[PDB]
Amino acid sequence: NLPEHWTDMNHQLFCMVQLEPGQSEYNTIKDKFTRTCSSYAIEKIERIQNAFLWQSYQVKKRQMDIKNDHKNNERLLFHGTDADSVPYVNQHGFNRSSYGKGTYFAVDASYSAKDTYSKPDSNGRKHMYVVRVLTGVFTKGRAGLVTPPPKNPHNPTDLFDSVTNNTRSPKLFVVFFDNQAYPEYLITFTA
Amino acid sequence: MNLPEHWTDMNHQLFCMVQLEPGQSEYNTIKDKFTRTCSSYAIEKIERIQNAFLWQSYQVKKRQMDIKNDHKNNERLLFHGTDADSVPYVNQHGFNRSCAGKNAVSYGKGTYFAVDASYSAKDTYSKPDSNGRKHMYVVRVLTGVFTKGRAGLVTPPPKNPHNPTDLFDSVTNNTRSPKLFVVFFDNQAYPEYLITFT
Ligand SMILES: Cc1cccc2c(=O)nc(CSc3ncccn3)[nH]c12
């Protein structure tokens, strides 16, 4: 039940796999990066293969495509982070524990790349994820949120799937639930 | 879908509240576990929570936790007292540690479940509504391997500090005779019943 472009895992559950620079995979992901980051240089890109994380995101993808219509739920966003969170993110993905109390993802790589988010290690090396997020139906964000707003406040059961800063042209995305985002690649880059 | 064979036909709907008959095995059992520690109260009704999406995502982790842990009994049956305003979201969307109320003696920021119904029947947790009712959930909780908790936790503590990202599944007030349990992740507990009592 896994992605068929994944490396054999030798009967293991977690695996980090570095891309070969000439590949279409490397250039597809790199072309997405170089749209808004032409200045930076990539040390590497690695495909994160997490069986359990994959499994649970997959489950929600279907629960979402069910619930909306079959709307276009999924987006490719970026998550810059500091070198020390990475081991956890690789393993357990993103955790929520201002447009809300949740996990932030950038439409553009230039945004995530801000040293505020993608923090240089002692070696000047920064980090950013290319994350598949289940965005589905969203609305505008505000400071207070612990969960996305319910569509109709007179039915506080159905919720939006995320929140944006502006709905006409969103530049970020916030999700408030475990397993709504699968980190697909890890870009290590340099000034 | 995955749906259990004892569930009422939801006829193509994803969430259902179903009223149990007292005479039934299912109703009496639940009853007998409530009356172990709670006699002075009385049961108005017992509803089975039939939530597909919750049941589905929950089960996936029950399996991932049966694999990952060497032949352990990962799943435990506990109580959750809550209030009239918190029933609807939960029935629909389960438990959320970010909405979690603080505990008198706190062992971690997350959602607390009780071994005895008495503790959960405290008006502190199960608050009576304007009609005087009290509500408690009967939850399937994945406790797995657990250590003692501390008030500073956000996720469980790691098994080996030198191996940080490897964590316990939950934490208890006491490992010898646990009376409470704390879980730190979505889909780690199934709200299987809603007891409304007095
Ligand atoms: C922190 C804690 C310890 C032991 C039990 C509970 C509980 O049953 N419900 C809750 C939910 S918080 C709440 N919810 C509604 C009314 C009062 N408090 N918390 C517990």
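Residue numbering in chain A adheres to Swiss-Prot, whereby the residues present occupy positions 481-577, 585-678 in order.
Keep in mind that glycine also has a Cβ here, set from the backbone N, Cα and C atoms.
Annotation of the mutagenesis experiment A:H559 to Y in Swiss-Prot: Abolishes catalytic activity. Listed in Swiss-Prot is the mutagenesis experiment A:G560 to A, annotated as follows: Slightly reduces catalytic activity. Abolishes activity; when associated with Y-559 and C-604. Annotation of the published mutagenesis A:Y604 to C in Swiss-Prot: Reduces catalytic activity 20-fold. Abolishes activity; when associated with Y-559 and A-560; the original residue is retained in the structure shown.
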Through-space Cα separation in Å, A:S577-A:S585, 7-residue segment unmodelled: 15
A:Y604 (mutagenesis position) and A:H559 (mutagenesis position), distance between Cα atoms, whole Å: 8
Alpha-carbon spacing, A:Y604 (mutagenesis position) to A:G560 (mutagenesis position), which is rounded to whole Å: 5
Set of same-chain residues at least 6 away whose C-beta sits under 8 angstroms from A:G560 (mutagenesis position): A:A593, A:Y598, A:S599, A:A600, A:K601, A:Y604, A:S605, A:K606, A:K613, A:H614, A:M615, A:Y616
Greatest C-beta neighbour count within 10 angstroms, which of the mutagenesis positions A:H559, A:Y604: A:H559
